[PDB]
Amino acid sequence: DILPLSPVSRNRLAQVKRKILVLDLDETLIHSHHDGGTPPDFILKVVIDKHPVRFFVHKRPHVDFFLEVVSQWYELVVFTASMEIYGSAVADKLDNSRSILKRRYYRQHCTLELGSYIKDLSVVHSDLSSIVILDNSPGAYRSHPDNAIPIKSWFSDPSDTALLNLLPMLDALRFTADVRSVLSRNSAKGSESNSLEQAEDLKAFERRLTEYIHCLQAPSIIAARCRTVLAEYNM
Ligand SMILES: [Mg+2]
């Protein structure tokens, strides 16, 4: 369920650092509500301030497939402003014994600023060339906009495919030496690059995308894995 890599891309991947994908929970991968219409995916029972509370949790469409794929490309880290008792239980259910969401950071690791919880990425990994955050609240990565992938907030829309639409970009991004080469772009000029090093990172980024676009001109077997990838990645 992952497109085959070219010999060039595979060699490039060995020449660059391993990368971390920081993942938010609420309105990014799940949406939940407590007591006070579709059946929830799971129900958490957590006691907070010694009062028992029920949370009905809905998974964003395709989150399990999404996590299965990106866990092959990045080290996944949960960074949430929720209380550990809640965030930890959600992560346990999301991980579902796959052992990909074992590293978590909760409210006690966020900085509060102008009513927003800031998730200081350097808490997770201070080499900012090799860390990325996927979060629906831009306030959460206010201190690291160059390392952020924004995503629409999700609450219930069953037709949402945003997690699927992120997969080829997240695939291509892991071939850069510095993720900021790509994420820092996203006023009058037409320059996407400001250095030869950034330009080389965009060449690598685009090379992987090229493998997506032209995968159908490959031999039988590679072409069959391509058709599978395109039919699965909502393209
Ligand atoms: Mg959120």
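All residue numbers here begin at 1 and follow the chain in the order shown.
Looks like X-ray crystallography, 2.2 Å, at least that's what the header says.
Every residue, even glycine, has its Cβ placed from backbone N, Cα and C.
Swiss-Prot has this to say about the protein:
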MUTAGEN   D24 to N or E (Swiss-Prot position 67)  Abolishes phosphatase activity
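Of all the Cβ atoms in the protein chains shown, 23 others lie within 10 Å of the Cβ of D24 (mutagenesis position). Think of the gap as 8 residues with no coordinates, bounded by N186 and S187; the Cα atoms of those bounding residues are 11 Å apart. Once the 8 unmodelled residues between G36 and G37 are set aside, the endpoints remain 14 angstrom apart, Cα to Cα.
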